[PDB]
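Colleague: Once you've had a glance at the structure underneath, I'll fire off some questions.
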Amino acid sequence: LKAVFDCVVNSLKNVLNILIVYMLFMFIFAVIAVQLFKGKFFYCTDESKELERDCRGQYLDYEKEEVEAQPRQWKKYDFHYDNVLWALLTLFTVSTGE
Amino acid sequence: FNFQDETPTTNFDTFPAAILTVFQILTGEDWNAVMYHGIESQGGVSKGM
Amino acid sequence: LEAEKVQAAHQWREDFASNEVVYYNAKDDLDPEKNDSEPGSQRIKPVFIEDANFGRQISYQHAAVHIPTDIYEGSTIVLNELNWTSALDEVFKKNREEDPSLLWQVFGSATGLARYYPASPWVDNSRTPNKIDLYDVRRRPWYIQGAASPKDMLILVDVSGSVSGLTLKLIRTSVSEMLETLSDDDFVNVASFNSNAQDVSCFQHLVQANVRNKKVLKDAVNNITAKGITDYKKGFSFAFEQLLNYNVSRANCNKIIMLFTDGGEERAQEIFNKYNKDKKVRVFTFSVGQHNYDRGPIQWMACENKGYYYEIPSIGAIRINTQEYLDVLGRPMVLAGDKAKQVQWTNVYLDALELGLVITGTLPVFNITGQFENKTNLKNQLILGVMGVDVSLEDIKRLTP
Amino acid sequence: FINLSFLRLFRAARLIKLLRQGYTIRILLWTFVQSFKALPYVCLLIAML
Amino acid sequence: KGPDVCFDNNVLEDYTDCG
Amino acid sequence: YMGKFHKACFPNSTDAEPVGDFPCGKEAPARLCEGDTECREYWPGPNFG
Amino acid sequence: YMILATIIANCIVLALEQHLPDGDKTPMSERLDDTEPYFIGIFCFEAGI
Amino acid sequence: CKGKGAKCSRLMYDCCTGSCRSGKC
Ligand SMILES: *[C@@H]1O[C@H](CO)[C@@H](O[C@@H]2O[C@H](CO)[C@@H](O[C@@H]3O[C@H](CO)[C@@H](O)[C@H](O)[C@@H]3O)[C@H](O)[C@H]2NC(C)=O)[C@H](O)[C@H]1NC(C)=O
Ligand SMILES: CCCCCCCCCCCCCCCC
Ligand SMILES: CCCCCCCCCCCCCCCC
Ligand SMILES: *[C@@H]1O[C@H](CO)[C@@H](O)[C@H](O)[C@H]1NC(C)=O
Ligand SMILES: *[C@@H]1O[C@H](CO)[C@@H](O)[C@H](O)[C@H]1NC(C)=O
Ligand SMILES: *[C@@H]1O[C@H](CO)[C@@H](O)[C@H](O)[C@H]1NC(C)=O
Ligand SMILES: [Ca+2]
Ligand SMILES: [Ca+2]
């Protein structure tokens, strides 16, 4: 098992010079993604309020077979490029395809 | 793809939308969901399979 | 008079933390909750007596306020309205003091508010599961009545192929909610075009918008299906021809065309230049749906025909835009200074704050900020709201022994 | 029993006779499987991960 | 019998608010 | 797995659509209905059948 | 090179077509369908040559 | 943006804070 681990570590050392290039290219892509989508991944619970000022109070939710007054929340998407670390995670989830 | 009472983001109506749907099926993400929607769009499990 | 005077002398603000607005919100729970206050508003907790005339808890010490759920109750517009309606509160007191028989007397603001004098909690919809509060003062029959003059609508529904799915659902719901804003003095028909324009129902002309005819039109619109290529010329020709019919009973006033489409690359300049050249007919265009079709001709038909352009992306945006064409229709009424301030009484209807059968007498309130000291007068063509006072039908019954 | 009707697997497993009949696919599978069986600690490393 | 007086089609109205 | 996705949680005497897009069953280890609902005989299945 | 030019123009004409749900048609679709005989004639011309 | 538990379609991707699984956000 130590020999197999050493083989795996040798492979990791073999691809380490391309891992750095990969991480650099994904870093330029992450910074471009930040500059494109920094602060833009925000939304209201209702799809009619386009600002945080407008996104206070209650609204009519026509999605539960009965109307109900759900609160208006100015939330953020899960993966949102608001940061270089967040952009790296978002682009990693994109690269895995999920 | 308008039978669901709303057209999906991955539709084949316009050419940009069709090319993006084909690219997403090539990347292999949710290609089965597009397959289900395209089977129901052409009938259903009964005749659109 | 007092509403116009006290809105003329109002100073706009964006900071209410330094100067709170104190008012009683109708949908406040009776619990002594110190934490139910907005940043810019401090809430009154009233002492409610039981009154024989109203049959509810009634406080004569201040007016109550109703703010719809879909409207945030601390924004700048709402806070400014709640600031300048205190003189309305005082005149409410004076009116009730000179005539102890008055029932609900109310200012229906055009921002969504409603401020009635005898402070009473909202009916059953303050905070109650399955009792949602969909009340909006600007849809009420008395507000619809006092906000403009009798209409001659003609709703052009665009049932073509490209409106199948969600767009057709939103269009039929929007036409239903548009019909629900027409009184018995208003005449309406519904047409539908797809390369060929036809009536959606058994009516062949403009019919009165009473309960039975409105139901027939609603059923026809609900039974409608989407198919075929659009033709904006054969549809507007049908609309302008049906608005040129004078053999039938009508309200010869406020000719309108309501276009319920999604979008397209067809402007039909020559149809308008042929049928609407003196611009006697308005055209309100609605771009219903969530889509990416061109919306330029749709916005241009409204400009060249004295209309307005509304967007209905989803259910929930339906309620607000109907109130808004009615906001547009009141411009000619505003410009007629005192010839348009005449009291009108509505059909017998059931009161919201349940009192039985009532008739409401309306009078519109004009924005008079720049007047005799003429300024740019940007939005001085819109009404501030409508004032109503209720007369109980059982109060009329007591004058006929 | 939990294993009440697992016996249906044998009739389907009779199909491997055609896998035997397929010459080059048999050599390919045998080659790769015998390579896998010669690499048990790589699989042990993956299982330990 | 419909309402007598109604207000539409003024010449001072500013139509440049198509929204 | 033949035909096992067709029993869904159906309401009582209503002849309505099932609640939840999941198969169910009345046996021990399967997924059981809850909230006064029954596993009926036909529901096309998950992903439109 | 002119054949390649017509092929590219035909690809653009195909990418410019847009499909609508229930028999509706974009006004540009009629023009993009009236431009078909030109491509057909050019292709049949090179076929004959 | 459909809330949690709202009826959704997979291909719509209008399922803010989650994903449309078995027709429900
Ligand atoms: C009745 O009409 C008057 C004017 O015709 C309205 O008052 C004006 O309202 C606008 C807002 O639509 C004010 O503009 C705002 O000014 C503030 C501060 O300067 C600024 O922060 C905002 O971005 C916006 O530009 C305007 O100052 C105000 N007054 C005048 C003289 O124009 C009034 O709102 C109308 N009534 C109602 C109920 O809306
Ligand atoms: C190939 C490398 C991609 C993996 C990136 C993982 C990042 C995990 C952290 C992301 C969120 C942390 C940001 C904190 C900012 C306040
Ligand atoms: C550092 C990334 C690790 C996870 C990535 C796994 C998936 C990559 C395979 C690419 C999927 C696209 C279809 C096949 C064409 C290369
Ligand atoms: C508007 O607010 C100011 C500051 O709170 C107050 O002095 C003024 O009386 C208010 N207007 C009216 C009509 O009450
Ligand atoms: C009205 O509904 C009936 C029953 O669904 C249908 O047969 C008819 O075609 C509908 N009307 C129109 C104009 O489609
Ligand atoms: C109205 O009546 C006149 C004469 O009775 C007739 O010529 C016309 O066709 C009728 N309809 C319209 C829309 O004018
Ligand atoms: Ca996946
Ligand atoms: Ca169309």
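Residue numbering for chain H follows Swiss-Prot; the residues present correspond to positions 46-70, in that order.
Here the Cβ of each residue, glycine as well, is placed from N, Cα and C on the backbone.
Among the mutagenesis experiments that Swiss-Prot reports, H:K47 to A is described with the note: Little decrease in activity. According to Swiss-Prot, the mutagenesis experiment H:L56 to I carries the annotation: In omega-5; 1.8-fold decrease in inhibition of Cav2.2/CACNA1B and decrease in efficacy to kill goldfish (LD(50) is 0.93 mg/kg by intramuscular injection). For H:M57 to A, Swiss-Prot lists a mutagenesis experiment annotated as follows: In omega-4; 2.11-fold decrease in inhibition of Cav2.2/CACNA1B and decrease in efficacy to kill goldfish (LD(50) is 1.80 mg/kg by intramuscular injection). Mutagenesis annotation in Swiss-Prot: H:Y58 to A, described as Strong decrease in activity; the structure shown retains the original residue. The mutagenesis experiment H:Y58 to R is recorded by Swiss-Prot, whose note states: Loss of inhibition of human Cav2.2/CACNA1B. The mutagenesis experiment H:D59 to N is recorded by Swiss-Prot, whose note states: In omega-3; 2.8-fold increase in inhibition of Cav2.2/CACNA1B and decrease in efficacy to kill goldfish (LD(50) is 0.20 mg/kg by intramuscular injection).
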Colleague: Using DSSP reduced to three states, classify H:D59 (mutagenesis position) as helix, strand or coil.
Modeller: coil
Colleague: If I take the alpha carbons of H:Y58 (mutagenesis position) and H:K47 (mutagenesis position), what is the distance between them in whole Å?
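Modeller: A Cα-Cα distance of 9 Å.
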Colleague: Provide the list of mutagenesis positions among H:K47, H:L56, H:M57, H:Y58 whose C-beta sits under 8 Å from chain B at the C-beta level, in sequence order; use 'none' for an empty result.
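Modeller: Near chain B: H:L56, H:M57, H:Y58.
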Colleague: Would you mind ranking the mutagenesis positions H:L56, H:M57 by how many other Cβ atoms sit within 10 Å of each Cβ and giving me the lowest?
Modeller: H:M57
Colleague: Hey, which of our mutagenesis positions H:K47, H:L56, H:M57, H:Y58 end up with a Cβ under 8 Å from chain A?
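Modeller: Filtering H:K47, H:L56, H:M57, H:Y58 for a Cβ under 8 Å from chain A leaves H:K47.
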Colleague: Could you round the CA separation between H:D59 (mutagenesis position) and H:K47 (mutagenesis position) to a whole angstrom and send it over?
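Modeller: Cα of H:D59 (mutagenesis position) to Cα of H:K47 (mutagenesis position) measures 6 Å after rounding.
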Colleague: When you measure from the Cβ of H:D59 (mutagenesis position), how many other Cβ atoms are you left with inside 10 Å?
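Modeller: Around the Cβ of H:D59 (mutagenesis position), 17 other Cβ atoms lie within 10 Å.
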Colleague: Between H:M57 (mutagenesis position) and H:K47 (mutagenesis position), find the distance joining the two CA atoms and give it rounded to the nearest Å.
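Modeller: Their Cα atoms are separated by 10 Å.
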Colleague: Once near-sequence residues are set aside, which residues in the chain of H:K47 (mutagenesis position), 6 or more away, have Cβ atoms under 8 Å from its Cβ?
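Modeller: Within the chain, H:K47 (mutagenesis position) has Cβ neighbours under 8 Å at H:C53, H:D59, H:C60, H:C61, H:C70.
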Colleague: For ligand 6, list the mutagenesis positions among H:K47, H:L56, H:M57, H:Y58, H:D59 whose CB atom is within a distance below 6 Å of it, in sequence order.
Modeller: none
Colleague: Count the Cβ atoms, other than its own, that fall within 10 Å of the Cβ of H:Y58 (mutagenesis position), considering every protein chain shown.
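Modeller: The answer is 14.
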